Every structure is written in C-alpha cells, then in structure tokens.
Amino acid sequence: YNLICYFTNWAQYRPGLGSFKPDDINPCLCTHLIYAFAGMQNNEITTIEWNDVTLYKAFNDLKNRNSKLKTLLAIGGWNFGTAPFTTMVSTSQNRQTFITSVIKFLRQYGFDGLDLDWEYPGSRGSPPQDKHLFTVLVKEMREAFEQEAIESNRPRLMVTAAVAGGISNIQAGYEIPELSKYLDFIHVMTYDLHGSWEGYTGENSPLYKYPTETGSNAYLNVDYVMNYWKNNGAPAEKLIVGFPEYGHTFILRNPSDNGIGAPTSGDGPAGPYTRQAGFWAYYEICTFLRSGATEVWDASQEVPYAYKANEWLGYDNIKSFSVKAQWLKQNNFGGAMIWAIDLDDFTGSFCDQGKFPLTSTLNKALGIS
Ligand SMILES: CC(=O)N[C@@H]1[C@@H](O)[C@H](O[C@@H]2O[C@H](CO)[C@@H](O)[C@H](O)[C@H]2NC(C)=O)[C@@H](CO)O[C@@H]1O
Ligand SMILES: CC(=O)N[C@@H]1[C@@H](O)[C@H](O[C@@H]2O[C@H](CO)[C@@H](O)[C@H](O)[C@H]2NC(C)=O)[C@@H](CO)O[C@H]1O
Ligand SMILES: [Mg+2]
Ligand SMILES: [Mg+2]
C-alpha cells in the first residue's frame, strides 16, 4: 500500500508551535510526500513562496533518510481557481510550454513527479470543454514523461492528480476510463463532504452514509465516492483514499440540538493556529476535547463528533482512521493520502498520543514500515 502525505508551504507562517517546515517531517512515515503548492505564470510552473527553493531542498533531502521515499510537487489547489488551467490547456502550444517547464522544474529541484490539483475541470467557472482537455493534458504529460525518461536515462517522473469527491464535480470534470490509463495514481479528496456551508452539522469524512440519507445526500461518504471512481473506469490499485487530519467546526443554533443534522449558523469558529473559520487542525481539536467537550461516536458512519456549548465538531481520530484504513485494504485500494501532515500533532504535545498520532496510525495499518 501507499501512504501519500501532503505538506503545505504556508504552514511555516502559523504562530508559535503551529509552525511547520519540511525538517519537521518524519521521513519514515509515508511512502510519498507531496509538496503543496507550486503555481503558474505565463503557462509555466513557478514557485509561490519566497523560500520555496530552500524548502524544496529540505523536502527532497528527506530522501537522504529513506531510500524508498518519493516526492512530488502539487500544482494548483482550491485557492488557485481554474482560469490559469483553462488558458493553459486551451491550445497544444500552451500545454507544451507547461509540460516542458514542469520537466525542467521537477528535475532541477529533486522531485519525482507532478500532482495535478486542478479544482476542477468543468466547474467553478471552467468551461465544459475542459473535461476532455484535462484528459488531453494528462495524456500528453504522461507521454512527455515517458520520452524524458528515455532521453535522460532516468526513471520516469510520475503524474498523479487530486480529484473531486463531489459527484456533480466528478461528472462535469473527468473522463474516468481514459484518464485512469495515463495517471499513476488518483488521489480522491474524500473529505469536506459536510461543513458549515450546509447550515447543519455533518461529518467531514464519514465512511458510510447516515441511515436516513437518500438521494444526493447519500453521495456524501467515502464508500460511495471511492466506489463511484472504481465502477466508472478507475482501477482500484490506482485509487487512493483521502484522509483528513483536520475537522470542520459549526455553531449550533441551539446547544440542546447537537446530533447529526442539527441546525447551525455562520461559518464556524476558527482556531488560534490555523486561524480560518470552520476548520481545526487535529492538534487544535485535542485542545478542545481536553477542555471538557462531549464526545460522541457516530456509529453508522464510523467517525467521531464532539460539542461544547454551541460549538460542534465533525472530525477524525485514531479509531476512525483505523476503521477506514481496514476498509480501504479490504476493498483493494492502492492506499491512503493525508491532508495534511502539518495538521497532525507532529510535536506530540497537544494530544498526548505520541508524535504524528494520526499519520502513525495509517503507517502501521498500511504496513508502511
Ligand atoms: C488540495 C487543496 O486544495 N487543499 C485545500 C487547502 O489549500 C486549504 O487551505 C488553505 O489554503 C490556502 C492556499 O495557500 C491558504 O492560504 C489558507 O491559509 C489555507 N487554510 C488552512 C487552514 O491551511 C484547505 C482549507 O481551506 O482546504 C483544502 O484542504
Ligand atoms: C463533496 C463536495 O464537493 N463538498 C464541497 C466542499 O469541498 C467545499 O468546501 C471547500 O473545499 C475546499 C477543497 O475541497 C477547501 O479548500 C475549502 O476550504 C472548503 N470551504 C470551506 C471549508 O468553507 C464547499 C464550498 O464551501 O462546498 C461543498 O459542496
Ligand atoms: Mg512566524
Ligand atoms: Mg427544541
């Protein structure tokens, strides 16, 4: 199995003990580390942070302590939008400018592949033709990587993609049978399945549907999404399950109404380290739980939730990671990917569960070490 771990180049700016850089990564935990994110300028891949080149060196130097580790560079992400991707795939010339820039960039800085994180072809303003042009891009990138390995006499650079977990976005965005022929791995973002945007409580990454859910609400679970990809053309061995090391937060309209689906208001509280409404890192979650929150196991969906006063949290813990790891193994998937290792309790001093408690759980369950 593969354990693919995302690292984010803005974690360095979090205050105090939240600050995280590549030297804080245990090189033995994952099989692949993915660097989020590169950007794009004039259809060429670029850095985005002033010290990316330094962090790239520190990131790929982790391979000096694990000969099997591979690293990839992710381009895009949610906040990158779609317009630069649309423009880049719109002509063969723009695509070749991009592919050429990617090859030089990955080889120069020491990466083993590219993770495409366009969120998403055919949605969020991307026009309908981008569904097919994404296939064209991935095929041309795969073929260019094949030819560069021949011409450079080095192992082929990998091409992977992080892909939608929402069915509407999947249907608008991906030619799954053809895409799956050229991608090395498909990183399915089976999280953010519920959150404050809905106006009621729900789990970030439930394994199964809640018993009353029907119709399109019944799409919002890991089991359905992964089987959607599998049964629409993707080989299971290429499919990687997404595991969040964070949770979503909500404000309950009434503290007495605190189950799944309870009405909520606003964007949800922010944490002192991640400082973003609606979102807590696992180490921020531990601070909340320790202060007297009520903990509930959502038995039907195999995930925990917690609440205190009018604050409600849908999240993952060791138990839920363990259940979903055994589920992905029993369904023959290629492994797991984590968003993101800088959100684990990497110091071990927030959760009293040891260093990297969530990532270590998957390392053990997937037989990584
Ligand atoms: C693959 C992907 O799109 N992941 C998302 C993250 O990028 C989001 O994090 C937010 O990312 C922006 C881009 O640099 C940061 O400026 C912002 O501070 C960051 N927020 C946090 C809490 O790290 C993430 C949360 O929005 O959602 C996806 O994971
Ligand atoms: C299944 C599905 O499509 N869920 C959507 C959520 O993904 C989405 O939330 C946003 O997701 C991004 C990555 O998927 C995150 O970067 C972003 O922070 C998050 N927005 C939040 C937490 O407020 C919402 C859009 O808000 O819609 C769902 O449909
Ligand atoms: Mg600082
Ligand atoms: Mg009432």
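Residues displayed in chain A correspond, in order, to Swiss-Prot positions 22-390.
Yeah, the Cβs are placed from backbone N, Cα and C, and that goes for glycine too.
Per Swiss-Prot, the feature domain 'GH18' maps to 22-390.
Sequence annotations record features per position, and here Swiss-Prot assigns chitin binding site to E70, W71, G97, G98, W99, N100, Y141, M210, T211, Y212, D213, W360 based on sequence analysis. Taking a C-beta cut-off of under 8 Å and a sequence gap of six or more, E70 (chitin binding site) has these contacts in its own chain: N30, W31, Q33, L76.
Look at Swiss-Prot and you will find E140 tagged as active site, proton donor, backed by sequence analysis. Counting only same-chain residues at least 6 apart in sequence, those with a Cβ under 8 Å from the Cβ of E140 (active site, proton donor) are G97, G98, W99, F101, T103, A183, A185.
Mutagenesis annotation in Swiss-Prot: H208 to N, described as Strongly reduced activity at low pH, with minor effect on activity at neutral pH; the structure shown retains the original residue. In three-state terms derived from DSSP, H208 (mutagenesis position) belongs to an extended strand segment.
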Whole-number answer please: how many Å between the C-alpha atoms of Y141 (chitin binding site) and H208 (mutagenesis position)?
13
If you pair up every Cα among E70, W71, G97, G98, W99, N100, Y141, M210, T211, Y212, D213, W360, the residues annotated as binding chitin, what's the maximum separation in angstrom, rounded to an integer?
31
